[PDB]
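Just below is one structure, and these are the notes that go with it.
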Amino acid sequence: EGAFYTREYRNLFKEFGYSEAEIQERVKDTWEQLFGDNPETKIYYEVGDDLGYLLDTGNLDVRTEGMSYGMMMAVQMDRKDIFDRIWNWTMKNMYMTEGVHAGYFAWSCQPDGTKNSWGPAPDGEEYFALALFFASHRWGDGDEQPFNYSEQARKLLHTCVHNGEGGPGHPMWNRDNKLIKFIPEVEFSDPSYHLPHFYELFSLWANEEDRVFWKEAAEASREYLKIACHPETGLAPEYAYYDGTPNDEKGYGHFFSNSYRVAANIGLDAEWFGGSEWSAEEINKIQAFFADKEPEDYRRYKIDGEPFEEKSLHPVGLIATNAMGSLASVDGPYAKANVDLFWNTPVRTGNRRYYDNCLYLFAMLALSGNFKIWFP
Ligand code: NI
């Protein structure tokens, strides 16, 4: 039974023999390397007294993926100061009041706040919403907008479901199949965006008129991952059609950066809402696939496992996600090896560090029993 029910979170590092003191130290150190004055590893930058952002180092921009991640990290770490800095920057610079995506958040901005696009990225929105609910529950709603966290969350999820009913906009979920979309104007998806464990919580906390929908989306997403993951290797494509098969029209049909998150998501869903035979077997497949492969040699792979010449752009993120997946198969043949590999992998430095280090901190939180549900 999941932590949602027991309110006890598995400390998998501890269960696998790491000391409580060393785990505590490693979690704090990871946070400090990302959010403190450690220029080589840092991804969070403070602006003035009331702003802050996470920098996508690989593209020199600020993304809703990163900002929503940073808010989730901040609430998990009980850092309202950092949470509010990031959320303030997000509302000031990213929230759109004009155009077909009014009510959503521009997916990419320059560090100065200028929007690079008026298109949103749904995986940002869903992380903003849950981070905001958690903020409301840990700290209480603030008296001034936009710090009325729970209202902001419910408003945002309203738009995600209902956009287009009163205007030219489009929803971020397909209303018929209850699946999250890659972007509002397309009819295909991205397996890594599927967060059934978030949707379960939305089914308790969103506007009441959408609570049944959110339960249905949770179930739809669990079913969708079964068809999207390769049956032998467990590998999911970056983009996939609603039928579960890869969308490779622009090269996103393979196992690469986006896909890494699928294992992590399965891990966290198992911890929060309970294990399943499917999830255990799926993590066992991915870990089996990587068992005989060196991190230095990790590639892009077709989902059937065929390797490309191209190396993984984010091999540390791949390590972190595979290790976080162990929460879904704690007795799995490779579960300990994956957790140990992660323990022995430092936080990343250099221009490509942002994505790896985000996945890294999520894995550190989850594997130490510190990626929690914050209830009202
Ligand atoms: Ni120590």
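Quick note: numbers on chain A are straight from Swiss-Prot, i.e. 6-381, in order.
If you check the header, you will see the structure was determined by X-ray crystallography, 1.6 Å.
Every residue, even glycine, has its Cβ placed from backbone N, Cα and C.
Secondary structure at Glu70 (mutagenesis position), as computed by DSSP, is helix. Residues annotated as active site, proton donor in Swiss-Prot: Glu70.
Shown in sequence order, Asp61, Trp112, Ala126, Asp128, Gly129, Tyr132 are the residues of the chain, 6+ apart in sequence, with a C-beta less than 8 angstroms from the C-beta of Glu70 (mutagenesis position). Under mutagenesis, Swiss-Prot gives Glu70 to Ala with this note: Activity is 0.01% of wild type.
Residue density at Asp128 (mutagenesis position): 24 other Cβ atoms are found within 10 A of its Cβ, drawing on all protein chains shown. In the three-state DSSP assignment, the secondary structure recorded for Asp128 (mutagenesis position) is helix. Per Swiss-Prot, mutagenesis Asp128 to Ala is noted as: Activity is 0.4% of wild type.
Secondary structure at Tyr198 (mutagenesis position), taken from DSSP and collapsed to helix, strand or coil, is helix. Around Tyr198 (mutagenesis position), the same-chain residues at least 6 positions away in sequence with a Cβ under 8 Å from its Cβ are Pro127, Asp128, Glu131, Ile185, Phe187. For the mutagenesis experiment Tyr198 to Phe, the note given by Swiss-Prot reads: Has high levels of glycosynthase activity. Reduced hydrolase activity.
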